[PDB]
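J.: One structure follows; several queries about it will come next.
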Amino acid sequence: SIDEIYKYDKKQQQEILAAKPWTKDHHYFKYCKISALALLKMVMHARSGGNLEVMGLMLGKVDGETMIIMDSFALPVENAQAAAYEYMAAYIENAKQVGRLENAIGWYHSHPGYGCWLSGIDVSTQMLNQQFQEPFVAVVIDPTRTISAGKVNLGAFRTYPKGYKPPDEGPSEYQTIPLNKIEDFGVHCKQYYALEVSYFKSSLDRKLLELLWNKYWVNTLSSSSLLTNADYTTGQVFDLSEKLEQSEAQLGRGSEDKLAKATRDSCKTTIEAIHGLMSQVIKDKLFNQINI
Amino acid sequence: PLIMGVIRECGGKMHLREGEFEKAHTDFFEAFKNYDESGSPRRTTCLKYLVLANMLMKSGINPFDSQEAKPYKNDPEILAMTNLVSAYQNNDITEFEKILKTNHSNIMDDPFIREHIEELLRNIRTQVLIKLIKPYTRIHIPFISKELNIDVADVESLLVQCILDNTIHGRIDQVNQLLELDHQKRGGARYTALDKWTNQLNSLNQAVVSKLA
Ligand SMILES: CC(C)n1nc(C(F)F)cc1C(=O)Nc1ccc([C@H]2[C@@H](O)CCCc3cncn32)c(-c2ccccc2)c1
Ligand SMILES: [Zn+2]
């Protein structure tokens, strides 16, 4: 009964909302589960956005310590209040009569080319949202690093309340943040915590994906990723050169050991380039070297 | 009501010799509405000067659609001005030249028309040439001379002025007398980034090595 996650009962949701346990503890929600359809919708919307930022809402429910996201929709944003809330209310009213019973559980927005984290404005927005409508979660997607690394870059964060000082306990995996966004990442890094993200899909979705792979391998075998992202690598090289200049300036005198961070960024970019090249080498071996 | 109109017209001419075409056009319009309630023979000259200003600054764009402009434009007393405006809007050098040639004793006689007819002709020629060179990659200069109806030397002078003023993006091949338009460009930002990376690496390794002793 894998499909049991799709069954929605309103009585249990009302009981949980009226018996809110998240008002006592603060590190309560630590698991986020996203449907396959919702994740694909976010990825396609972010990619269609281009090099700009796109934001939408996230419908779903709660289950114990788990935030479940089922669907999504894109806000116009050409706007905080007014237009955004009008669109949210109208879309929810329209979708409630066709079978979509769940209400909002979060908001998502894209961070194209500078990682998955919450800025100062995002932290303030999340604080405002969690003050009034709870529970809530903020999903940040990097649509450009997804193509470059061949991995879905997504992060679901939840913001600590004002005046609360958690005692350390931060793993904080390394993120290659550009130079002009390093200061913003430093001041607001301990005001939120990340939720571990998992994905789920139904049985018909699984069967359809298995049947789709029988003909979707052609696109994998003819990707040629070295050309789809040629400006991203140039921007990365520019940022890396600036970081190298700053590390050299630090060396001439006398972050901590900025040379190590610049080296890590250079290694990441170079490894992505070599992966893109070896894919084409494999294609050349398979298809062009059958010279009869 | 003649002294203030005359002084306004004189101030308009002085501004016309000194640029700042917006305020000159406003002064010309003020003189025009002053002459509307004054002597008829000055009205045609004021209309001529107003049209001269309009085609000189090429941004006012005031055709005969004005409700007060129609009763004077439709008057057969002055008609070459409407043809000149039509030629300017249509950007036809041939029609402009035929209007200038046919309409003698009414355009040549006025000196203020003559002191700016060269500028108007140069403006329309430049616009026509800019439109002409749009699709081509390498284009002969005698071809441009045939189209614009000027000799090859004047075409080369016009092209030199346009290229210097960063208006035409191309270069003149003088030995074989053609013009090559710079339409072939590629992604040269990657090599600039690589050069910057190389320079930073050079300085950084110099400093790191110099750190020891
Ligand atoms: C849930 C949304 C509608 N929301 N609710 C409330 C609250 F007042 F209720 C408040 C909000 C709300 O608009 N937040 C917000 C803040 C900042 C940005 C942009 C902003 O800086 C300028 C761009 C740079 C940037 C990088 N990261 C966020 N941005 C956005 C935003 C994100 C994607 C597209 C368009 C706008 C949304
Ligand atoms: Zn943001």
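The numbers used for chain A are those of Swiss-Prot, and the residues that appear cover 24-101, 108-283, 296-333, in sequence.
Method reported for this entry: electron microscopy, 3.3 Å.
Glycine is no exception: its Cβ is also placed from the backbone N, Cα and C atoms.
Grabbed the feature section from Swiss-Prot, which reads as follows:
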MUTAGEN   A:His138 to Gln  Abolishes ability to deneddylate cullins, without affecting the 'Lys-63'-specific deubiquitination associated with the COP9 signalosome complex
BINDING   A:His138, A:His140, A:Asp151  Zn(2+) binding site
J.: Relative to the mean position of the Cβ atoms of A:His138, A:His140, A:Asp151, the recorded Zn(2+) site, which additional same-chain residues have Cβ within 8 Å?
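T.: Same chain, not in A:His138, A:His140, A:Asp151, Cβ within 8 Å: A:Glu76, A:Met78, A:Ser139, A:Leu147, A:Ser148, A:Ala167, A:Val169.
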J.: Among all chains shown, work out which of the recorded positions A:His138, A:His140 has the most CB atoms within 10 A of its CB.
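T.: By the 10 Å Cβ neighbour count, A:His140 comes out on top.
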J.: Cβ distance under 8 Å to A:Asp151 (Zn(2+) binding site), same chain, sequence separation 6 or more: which residues?
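T.: In sequence order, A:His138, A:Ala167, A:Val169 meet the Cβ cut-off.
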J.: Helix, strand or coil by DSSP: which one applies to A:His140 (Zn(2+) binding site)?
T.: coil
J.: Using DSSP and three states only, what is A:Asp151 (Zn(2+) binding site)?
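T.: The residue in question, A:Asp151 (Zn(2+) binding site), is helix (DSSP, three-state).
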